[PDB]
Amino acid sequence: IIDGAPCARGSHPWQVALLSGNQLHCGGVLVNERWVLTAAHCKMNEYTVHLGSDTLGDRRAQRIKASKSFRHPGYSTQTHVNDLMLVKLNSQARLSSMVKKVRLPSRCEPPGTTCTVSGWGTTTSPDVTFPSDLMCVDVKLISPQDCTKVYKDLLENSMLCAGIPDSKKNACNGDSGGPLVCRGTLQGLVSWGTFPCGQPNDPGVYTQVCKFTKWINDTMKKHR
């Protein structure tokens, strides 16, 4: 997360981290006791899922293995369209004040809405600085029309753009798959942006969760 600050402790109980070799690989969100929602870009054969702590490396956190994942079939590595994946936990997440399900959206939030993106990704770019504590930043939803001026026809209607005018405030490598929350609901998953990160007036691009409700629910049902 670029130009943010540590999240208030206990305010992101639905946030998870996907680890590989005890290093941060991606962010993600807890959907229910069995399922993590993240970016299809985060695909691995095995995951170690961190839950229940704002601190990576915290002994108090749950560490659950996951051997099954399902990327949305429309996912493209060329264009990052349909950048979403469900990760099936090997054992159920044990819920508490530090481990809760995210509220999935019914509606899409309009452009101009204030949102919060969170993650353990680098706070500097190109030089890397991975924090221990979960970082937060407030961004605003940007219209597809304004976002098209920067990314042209690489943008699809399933993607959501967010940022602040003339600001470095954004998500970066490590935050991928993480949550963008607007008005109590999950509206996006960190997908892509420019590199180096935190370039002013280059919006962060997210998978627009409200367009993928049916697939999310059907997939969890199918692979229960």
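All residue numbers given for chain A refer to Swiss-Prot; the residues shown span 30-253 in order.
Heads up, header says this was done by X-ray crystallography, 2.0 Å.
Using N, Cα and C of the backbone, Cβ positions are placed for all residues, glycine too.
Under the heading domain 'Peptidase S1', Swiss-Prot lists 30-250.
According to Swiss-Prot, the experimentally introduced change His54 to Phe is described as follows: No effect on zinc inhibition. Cβ neighbour count for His54 (mutagenesis position): 18 (other Cβ atoms within 10 Å of its Cβ, all protein chains included).
Over all protein chains present, the Cβ of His70 (active site, charge relay system) has 20 other Cβ atoms lying within 10 Å. Taken residue by residue with DSSP, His70 (active site, charge relay system) is part of a helix. Sequence annotations record features per position, and here Swiss-Prot assigns active site, charge relay system to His70 (among others).
Sequence-distant contacts (6 or more apart, same chain, Cβ under 8 Å) of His109 (mutagenesis position) comprise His70, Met188, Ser220, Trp221, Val234. For the mutagenesis of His109 to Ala, Swiss-Prot gives this note: No zinc inhibition. The structure shown keeps the original residue.
Under DSSP, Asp112 (active site, charge relay system) is assigned to coil, being neither helix nor strand in the three-state scheme. Here Swiss-Prot flags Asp112 (among others) as active site, charge relay system, drawing on experimental evidence.
DSSP assigns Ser205 (active site, charge relay system) to coil in the three-state reduction, placing it in neither a helix nor a strand. Annotation source Swiss-Prot lists active site, charge relay system at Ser205 (among others).
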Take the C-alpha atoms of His54 (mutagenesis position) and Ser205 (active site, charge relay system) and report the distance between them in angstrom, rounded.
8
State the Cα to Cα distance, in Å, between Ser205 (active site, charge relay system) and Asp112 (active site, charge relay system), rounded to an integer.
10
Does anything in the same chain, at least 6 positions from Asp112 (active site, charge relay system), have a Cβ under 8 Å from its Cβ, and if so what?
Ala68, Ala69, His70, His101, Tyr104, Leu218, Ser220, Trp221, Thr236
